[PDB]
Amino acid sequence: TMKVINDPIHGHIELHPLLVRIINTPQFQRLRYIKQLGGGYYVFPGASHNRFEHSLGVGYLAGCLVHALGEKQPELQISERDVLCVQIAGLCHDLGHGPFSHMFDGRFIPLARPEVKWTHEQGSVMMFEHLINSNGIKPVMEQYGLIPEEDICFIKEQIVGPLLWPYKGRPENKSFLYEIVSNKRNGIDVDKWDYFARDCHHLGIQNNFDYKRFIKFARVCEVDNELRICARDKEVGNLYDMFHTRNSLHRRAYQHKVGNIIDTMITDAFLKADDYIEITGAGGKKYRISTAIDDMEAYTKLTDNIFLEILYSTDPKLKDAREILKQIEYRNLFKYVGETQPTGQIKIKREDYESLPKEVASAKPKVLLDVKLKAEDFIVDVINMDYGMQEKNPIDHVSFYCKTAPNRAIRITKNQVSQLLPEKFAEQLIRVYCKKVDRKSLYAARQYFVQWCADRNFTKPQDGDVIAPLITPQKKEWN
Amino acid sequence: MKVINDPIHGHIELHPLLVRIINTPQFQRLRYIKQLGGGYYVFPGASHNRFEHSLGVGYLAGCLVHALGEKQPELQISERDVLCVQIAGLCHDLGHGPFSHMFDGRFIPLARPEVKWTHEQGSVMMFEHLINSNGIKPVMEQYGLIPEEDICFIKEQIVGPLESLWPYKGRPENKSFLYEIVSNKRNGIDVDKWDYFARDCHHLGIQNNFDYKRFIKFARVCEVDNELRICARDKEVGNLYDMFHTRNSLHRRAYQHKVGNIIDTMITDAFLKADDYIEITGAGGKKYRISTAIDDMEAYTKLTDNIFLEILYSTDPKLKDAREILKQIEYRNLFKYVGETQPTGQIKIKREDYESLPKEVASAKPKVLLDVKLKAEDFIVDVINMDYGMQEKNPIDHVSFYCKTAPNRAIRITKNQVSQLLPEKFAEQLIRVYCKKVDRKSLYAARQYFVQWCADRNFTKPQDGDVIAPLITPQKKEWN
Amino acid sequence: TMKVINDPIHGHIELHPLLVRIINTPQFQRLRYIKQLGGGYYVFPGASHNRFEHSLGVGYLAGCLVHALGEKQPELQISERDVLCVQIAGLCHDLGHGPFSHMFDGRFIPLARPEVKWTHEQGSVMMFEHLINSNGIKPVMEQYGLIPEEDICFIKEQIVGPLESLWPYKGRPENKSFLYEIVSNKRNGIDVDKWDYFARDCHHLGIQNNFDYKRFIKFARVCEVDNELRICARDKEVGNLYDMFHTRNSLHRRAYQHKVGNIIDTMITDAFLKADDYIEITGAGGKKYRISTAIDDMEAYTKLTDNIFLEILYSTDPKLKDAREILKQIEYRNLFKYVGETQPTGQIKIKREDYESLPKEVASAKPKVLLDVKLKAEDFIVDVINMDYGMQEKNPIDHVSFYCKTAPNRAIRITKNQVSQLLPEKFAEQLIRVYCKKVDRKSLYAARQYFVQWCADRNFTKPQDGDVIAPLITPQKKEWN
Amino acid sequence: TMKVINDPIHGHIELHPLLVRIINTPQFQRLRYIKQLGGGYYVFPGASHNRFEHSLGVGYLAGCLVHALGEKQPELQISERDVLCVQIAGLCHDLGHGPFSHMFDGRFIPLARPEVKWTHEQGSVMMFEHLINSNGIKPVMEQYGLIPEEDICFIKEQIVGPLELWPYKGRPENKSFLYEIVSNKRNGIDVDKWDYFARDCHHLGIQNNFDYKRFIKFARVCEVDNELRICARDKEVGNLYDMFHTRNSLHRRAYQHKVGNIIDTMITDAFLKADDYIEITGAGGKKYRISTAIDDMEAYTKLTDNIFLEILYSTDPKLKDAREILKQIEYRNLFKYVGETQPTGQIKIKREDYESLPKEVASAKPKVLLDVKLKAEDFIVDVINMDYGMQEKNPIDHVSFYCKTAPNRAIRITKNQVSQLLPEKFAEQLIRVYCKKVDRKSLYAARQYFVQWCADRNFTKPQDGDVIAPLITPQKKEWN
Ligand SMILES: Nc1nc2c(ncn2[C@H]2C[C@H](O)[C@@H](COP(=O)(O)NP(=O)(O)OP(=O)(O)O)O2)c(=O)[nH]1
Ligand SMILES: Nc1nc2c(ncn2[C@H]2C[C@H](O)[C@@H](COP(=O)(O)NP(=O)(O)OP(=O)(O)O)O2)c(=O)[nH]1
Ligand SMILES: Nc1nc2c(ncn2[C@H]2C[C@H](O)[C@@H](COP(=O)(O)NP(=O)(O)OP(=O)(O)O)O2)c(=O)[nH]1
Ligand SMILES: Nc1nc2c(ncn2[C@H]2C[C@H](O)[C@@H](COP(=O)(O)NP(=O)(O)OP(=O)(O)O)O2)c(=O)[nH]1
Ligand SMILES: [Fe+3]
Ligand SMILES: [Fe+3]
Ligand SMILES: [Fe+3]
Ligand SMILES: [Fe+3]
């Protein structure tokens, strides 16, 4: 029989025995100890939720969508084998997230090991392999009609994309299965649908996107010699609103100015603790926090725990790291100075991020300062907000259908929908903080910042006339 | 105090004066007017009526004014001011007609083109009638109000000024912020909106993305141009753009739903046909029609959604034309939706031209063999202005903000200071075409006329255009 | 294709073309103009919701449960024909409700026409027949694989029970008895009508619902019980099932039997009785029917809705002046005043026959207190209310079959003692509410004295507020100290 | 100014600067790392929520109730000092919970240190003292008008009851009602309950049937036996019985879930085995064990749910026994549930006898002479007392009520005055038996021992009893 489990977002989920068997392993249960929104918990006290339950929900929704397409269109010949594989992918899709989720792959690893190009997804594939092998799942897969050679490839391919038709796991006549868990074409996937619903529930924000409705009007059609998922013509509006909702959650919560500074402070403490923390891996080899990603037996033991390990330690080697985390407890965080954006079409390249604190201190504001501030006193956090496809409109990469001809796929441009939609689909936000907390240094920091904005032809800080009233009239373009 | 349980706002407390206003025919009337008119016939959850919206707006008006008072005693907001703001909120939609916006938005403009009449003007008149016919003036005095000054203040909250120095007679400039609570003429950020977002969502089955409670926590009165106004905190600017997005989104999904609108036009049509033969007893026994009941409030008190069922259940042969339209709604033989389109460039369609557009669609000569020719009376063309509440203007350019560092110093925040992902324009037009002939052959023809008419006037390609009229869409160079 | 419709309780419901065809008729759309909770709207301003949308939801849930049983147990051979019939029943199950729902079949018709035994359900069967015939549905049923002879009986049987020991149903055999337990469960009362209105009424009332129907469906299963295939719940759900009936009783206490909701219902009923004689409703062949007699002809009853309230209120006919004055008194909020509530003791049931006589008894009490005003029996209203777990004095859980994880085809019983000592001792009781038609301060004082005395006289329970409202009368009774 | 914080249950809470200052300390932030429902997370995957946010909410609701009583009844002379103190108590009320909340004070400490009588509350008082002293809060309290001598006593008294006629030193008899807000010793109706109902439901995926906001609207202080207490309105008596029903229902479904409890016993077991070899640095560097950290608050500050993962991730061979239990939880090789039963008549099982019950189950001689024999160490018998918070008493008999007609006159309402459908008793016991041997053969045996043991002690028939032990159930005359 089936196992039932009660998620507060999705209700009573049914779990196939194979899924239960995958779930009840150290590699998966690990996700109970990794928070979804990392440092966001330290701003939204509701956001205690962990990857474990996100992972169940993505598994659940993956099943819903593939099973729905099957009932509506038997011609597709979606097998119970295909359904199980899609569920397993959904279930295991975030297996490779590190401590504090996106803080790890987004802030820490890029600083700790700049040579590597590593992502949460690559980790998931590796950790999935480790889960299968270390728990004897392959026999159980066979028992329930799967073919490990073909299907383990298919599952991995659903997660990271491909390791003519680039996939070895399934033929072109089932390409639509690759658009369920992680949609490379346009980004409309069930990972999104779950975390919108889930993050909102815990954050204390209401979610404006109806995934259930999208499933009712979803359908597979032929597009360029390939069978893809298509939405109904009328849903085009709701799809633009899906990406709006996403961007809106990033603005309010995920990229919250203090959430991000807590993430940078935790990252900083990890960098300082890196050298002196050992994690036992395969064959007893010792791995560091930054190197545990190379061996999955070590990475299985690397969770949010590492924060409290550092905090509670008495090792004097970890004193520098422990002091940063103690400063978070007491709430002596680095102070937020302000936010700004580039103008024209000036993109700030990732290569230049290291240099920006130097530039802020280098500004010469025509105002008498109490204190001079060095470049090490500033932090400059650059954030790319987009609709998931850098500068592109993802709706231009969605296929639609009409009531009158439901097998005939079509495109819908932006002009066909509304003039009130966004003009661009990507931008950059630049947040500046100051490590010196006191009244005198904060005043100075504000002057350096608002000047630096004028110097580089950036947008006027929203509060700019208040924080630096002597600097804002200097720029002709701001009047 | 009386407590009452609204499913949106919880247990509301009602002041005795409010209870006394509520328990009158003029107010209880609102129990029999649906919030979303014809929308009930598309969203079966939307059974909710104006009565309960009216209570909630009254409630939120109290919340906001009471909150400003606690946070800023310097404003000297009196318990008299609070009561007046509550009364305005409570009575703000008193003048809605049968099926709410269908009445002031479709019916009255067709039935009586000479008049410029709104739900709000009706509210002021109906408020006056409520006060006089129920002896409220003594009760207002009993609770510290001054009817001369305050009844003006209440009416002014609802419709704006009753006639660039200070236009209000009800309160001085040092209390201008009170006029921004119930119906905000400056920018549109008011508690009417906050209630109906929450309420309509609850009943529609859509989730609401706007947190009014949060906005209240970061609201504050500051001096702006020699006048005390409500200001939001700098950080809320994003949430305010999202407020108007939420609004526009509710209009797109629900309020301007293609079938909701066609049901509204069909009910309006049946009212126009029934107008002449329905009498409503007014003041001194005078007889008023549906279209003329707005002139006398004793008559208008008896004009509700009932009028639909009165027509439907009637046996008078004079009402047969009207009754047949309403019977066609029951059976679901609605006028068929052909498609939607928009103008291009910045070519605005003037209101004067709306009458002429069915003629233009029939006048199109599509290069396709048609089974049926269709006359202009067979088409309906519904033009809809979607905006952020201030025609072509960005309402956030008319909001004052404040910073944590200087909370009495008001500032402005432009669009460029916030995000490049915000809208370029703040108004547009949608043109929906329907066909009165329902059959398979006429609908095909209608689609050809429509998609041609779109090409003829350099409008946008209908989303489904390549499917419904595949022989017409390649004709236009601009659509390839 | 399917039609999709967005209910705020259940989400996006799919409607089969046959159902759409049934929905889009005057007989069904009528339900848009009948409120679910009748006079409750005048106490809970959220409760604007109408039968129409309840009806859609019951149709939806009926589909969910039958479709779920089918997937989990193919051996049952549940056909797409069976599924459609169960949906149609669910959809049409409340078709026969009158103006203000339960006020009509529960208060008005019993007073207006005491000779008749009539219910909302009997009306539904009749109105279903009328819907089918007047809209040519029978051809459409055949088109989608139904057999009108057999299936229209099956649908009617789902609604009212048997149209009349052996197997009592003609619509389906004993090997599909479980289908009769979905829409209206005669065995124990666990049905999808309940599940929808809990969720729906709560949503609109502003009360939260403590019952998870989705969960019950996941652990539902058909087993053999006494040579008959019935729905069974899992052993562990027994607690949640007792809580289902608790939730029901709790909704009745808070909302449905609210003291003022009920007085508004009696006042509207009263106004209908006074308007009855002078309101004509055109029926079949032009014949004239009254409000009380429209139940006899469905073409008339199709036009009888909540409208009738506003028809009376807005009228100028002097024949309707008595009725119109009652409804105007509701607008102004001059309602009959609530005096208090009480219960019988021991095991003294008050028979329905005696309800007429109780106002006489209250006025007949001789309270040992100086009164300014004497009150006659016509001044009092006494409303008697039977609260139960749906099966008069019986525990409905004693009529539920259960199954275990270890043996899922073997049905069992679970007694009350096996579950908890904190469950109810009895499963039915009576509440007696007394109101006074005279509103003034002096008459209300008097009414309270008559009432609290009458309670002592008949060995009823002490009113909760009794020591306050009648402090000179409560020490008189030895049993209350 | 005020700090705003967004809790998903209560909305945007305002935090007074003094509260912020208390919140931002190691002793308080500690609560971020303790789960509300301990091992329940391993059954309800929604239940990730921690004490931190419960603590904020209780602080919030404490403010709501005291501030509401103040507005409705100025005669009480509730000061802004009183309000702050009530908030601080609410905020700090669960400061002393251990790893996995109630598992610690309810299972672990009673086994690890049977000599001691220790509770989460006693810990809170001690941890509150430590918080104040180690963070220099006393100056800040004074700055905002508090008097540390009197008020720190008042706060502690709100949490644990009297620290030693009128038993309280923190406030006089004319403010006794303040002691009924955070932790109500009289009847149990407090805001701790109100928060966790709402919160646990939100995260569990169960809906909550209790309206705390409504209760506040109809709450009021009256004189009762020469003392000013909180009273509810007469009509709320039903909703109050339903409050305790809701509580009992949450215990049945979630908190005392058969597997949640077995995971709690397994974690407790692993803690007992790890106790001796885990050192936690305390005050002056002294070494404390898990069981002894309760004696020194500097040590206890570092004792959180972490300790689970510390054991799990360790390589010390001294911790191998403990680490193996926790690894068995990961793999889901939990001790197997055999069944549940209750006593009959009025046979209470005394706490003294709990140790002996596994012996009794193995000692049963079922007449199906068994192919594997099981020893007493193979069985776990978990006894659970379900009540309405006051052992065998009806807590509604300890609530004072008032009537609309005389709102200062307090009264009592008995059970008979309300309903015959209420509970007969207000306490009972549940006995769950599990078996440590997991295999098919031992589980069969365990079931026979159990169902016999039930017959032997005249307990209730297990629900599944006829299925699991069909040879044993006809033996007992009383079960047919
Ligand atoms: N909504 C709700 N969820 C519940 C309830 N009880 C448990 N859950 C949640 C907790 C879990 O998330 C899920 C399963 O709990 P079980 O139904 O008790 N199933 P298990 O494996 O214990 O027993 P078996 O092997 O006997 O089937 O439902 C309840 O009454 N209500
Ligand atoms: N959530 C909830 N709302 C309720 C409940 N009971 C009533 N309401 C709703 C219905 C209404 O919206 C509101 C008032 O109903 P009452 O508090 O019962 N007040 P009334 O005027 O009858 O009592 P009096 O004159 O004796 O003061 O509460 C309940 O138990 N729960
Ligand atoms: N949640 C939600 N409900 C919606 C939305 N739009 C409509 N509804 C609700 C209202 C209705 O209950 C239902 C159907 O609305 P349509 O999807 O517009 N379908 P119709 O028959 O008009 O179009 P066709 O024949 O072209 O498919 O969904 C929306 O964006 N969101
Ligand atoms: N619903 C909602 N909650 C939000 C939002 N933004 C933050 N929160 C939540 C997160 C927090 O729980 C709370 C406050 O976050 P901030 O209002 O951003 N205040 P902070 O102290 O950063 O700014 P300052 O010191 O300048 O006043 O609201 C939002 O847009 N919406
Ligand atoms: Fe994910
Ligand atoms: Fe309004
Ligand atoms: Fe029903
Ligand atoms: Fe607590």
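Residues displayed in chain D correspond, in order, to Swiss-Prot positions 114-277, 284-599.
Heads up, the Cβ atoms here are built off N, Cα and C, so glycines get one too.
Per Swiss-Prot, dTTP 1 binding site is recorded for D:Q149, D:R164, D:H210, D:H215, D:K312, D:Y315, D:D319, D:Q375. Other Cβ atoms within 10 Å of the Cβ of D:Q149 (mutagenesis position) number 26 in total over all chains. In the three-state DSSP scheme, D:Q149 (mutagenesis position) falls into the coil class.
The dGTP 1 binding site annotation in Swiss-Prot covers D:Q149, D:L150, D:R164, D:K312, D:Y315, D:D319, D:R366, D:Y374, D:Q375, and the record cites experimental evidence as its basis.
Cβ neighbours of D:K312 (dTTP 1 binding site) (same chain, under 8 Å, six or more residues apart in sequence): D:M362, D:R366. Annotated dATP 1 binding site per Swiss-Prot: D:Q149, D:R164, D:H210, D:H215, D:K312, D:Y315, D:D319, D:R366, D:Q375, in sequence order, evidence recorded as experimental evidence.
Every protein chain shown contributes to the tally, and the Cβ of D:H167 (Mn(2+) binding site) ends up with 25 other Cβ atoms within 10 Å. Annotated Mn(2+) binding site per Swiss-Prot: D:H167, D:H206, D:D207, D:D311, in sequence order.
Here D:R145 (mutagenesis position) comes close to D:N163, D:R164, D:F165: these same-chain residues lie at least six apart in sequence, with C-beta atoms under 8 angstroms from its C-beta. Record note (Swiss-Prot) on the mutagenesis of D:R145 to A: Impairs homotetramerization and nearly abolishes dNTPase activity. Abolished ability to restrict infection by viruses.
The annotation that Swiss-Prot gives for the mutagenesis experiment D:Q149 to A reads: Abolished dNTPase activity without affecting homotetramerization. Abolished dNTPase activity; when associated with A-319.
The DSSP secondary structure for D:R226 (mutagenesis position) is coil. Around the Cβ of D:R226 (mutagenesis position), a 10 Å sphere holds 16 further Cβ atoms from the protein chains shown. Swiss-Prot documents D:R226 to G as a published mutagenesis change and attaches the note Loss of function in defense response to virus.
Record note (Swiss-Prot), mutagenesis D:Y374 to G: Abolishes dNTPase activity; when associated with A-370. The unchanged residue is displayed. A helical conformation is recorded for D:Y374 (mutagenesis position) in the three-state DSSP classification.
One mutagenesis experiment named in Swiss-Prot is D:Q375 to A, and its note says Abolished dNTPase activity without affecting homotetramerization. In sequence order, D:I503, D:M505, D:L549 are the residues of the chain that are 6 or more apart from D:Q375 (mutagenesis position) and have a CB within less than 8 Å of its CB.
The secondary structure of D:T592 (mutagenesis position), as reduced to three states from DSSP, is helical. Under its mutagenesis entries, Swiss-Prot includes D:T592 to A with the note: Loss of phosphorylation by human cytomegalovirus/HCMV kinase UL97.
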Taking ligand 8 as the reference, state which of the recorded positions D:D207, D:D311, D:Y374 have a Cβ closer than 6 Å to one of its atoms.
D:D207, D:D311
For the C-alpha pair, I'd like the distance in angstrom between D:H167 (Mn(2+) binding site) and D:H215 (dTTP 1 binding site), rounded off.
14
Under 8 Å Cβ to Cβ from D:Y315 (dTTP 1 binding site), same chain, six or more residues apart: give me those in sequence order, or none if nothing qualifies.
D:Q149, D:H167
Gap of 6 residues [D:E277 to D:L284], endpoint C-alpha distance in angstrom:
12
C-alpha of D:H210 (dTTP 1 binding site) to C-alpha of D:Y374 (mutagenesis position): distance in Å?
16
Would you pick out, from the binding-site residues D:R164, D:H206, D:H215, D:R366, the residue whose Cβ has the largest number of other Cβ atoms within 10 Å?
D:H206
Write out which of the listed recorded positions, namely D:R145, D:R226, D:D311, D:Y374, lie with a C-beta under 8 A from a C-beta of chain A, sequence order kept, or 'none'.
D:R145
Just name the winner among D:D207, D:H210, D:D311 (the binding-site residues) by count of other CB atoms within 10 A of its CB.
D:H210
Give the sequence-ordered set of same-chain residues, not counting D:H167, D:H206, D:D207, D:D311, with Cβ within 8 Å of the centre of the Cβ atoms defining the Mn(2+) site.
D:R164, D:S168, D:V171, D:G203, D:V301, D:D314, D:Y315
Neighbourhood of D:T592 (mutagenesis position) by C-beta distance under 8 A, where only residues 6 or more apart in the same chain count:
D:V570, D:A574, D:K580, D:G584, D:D585, D:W598
Structural state of D:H206 (Mn(2+) binding site), classified by DSSP into three states:
coil
Spatial neighbours, same chain, of D:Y374 (mutagenesis position) - Cβ under 8 Å, 6+ residues apart:
D:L150, D:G153
So among D:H215, D:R226, D:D319, all listed as recorded positions, which is physically nearest to D:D207 (Mn(2+) binding site)? Use the C-alpha atoms.
D:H215
In Å, how long is the longest CA to CA span across D:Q149, D:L150, D:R164, D:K312, D:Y315, D:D319, D:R366, D:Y374, D:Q375, which the record gives as the dGTP 1 binders?
19
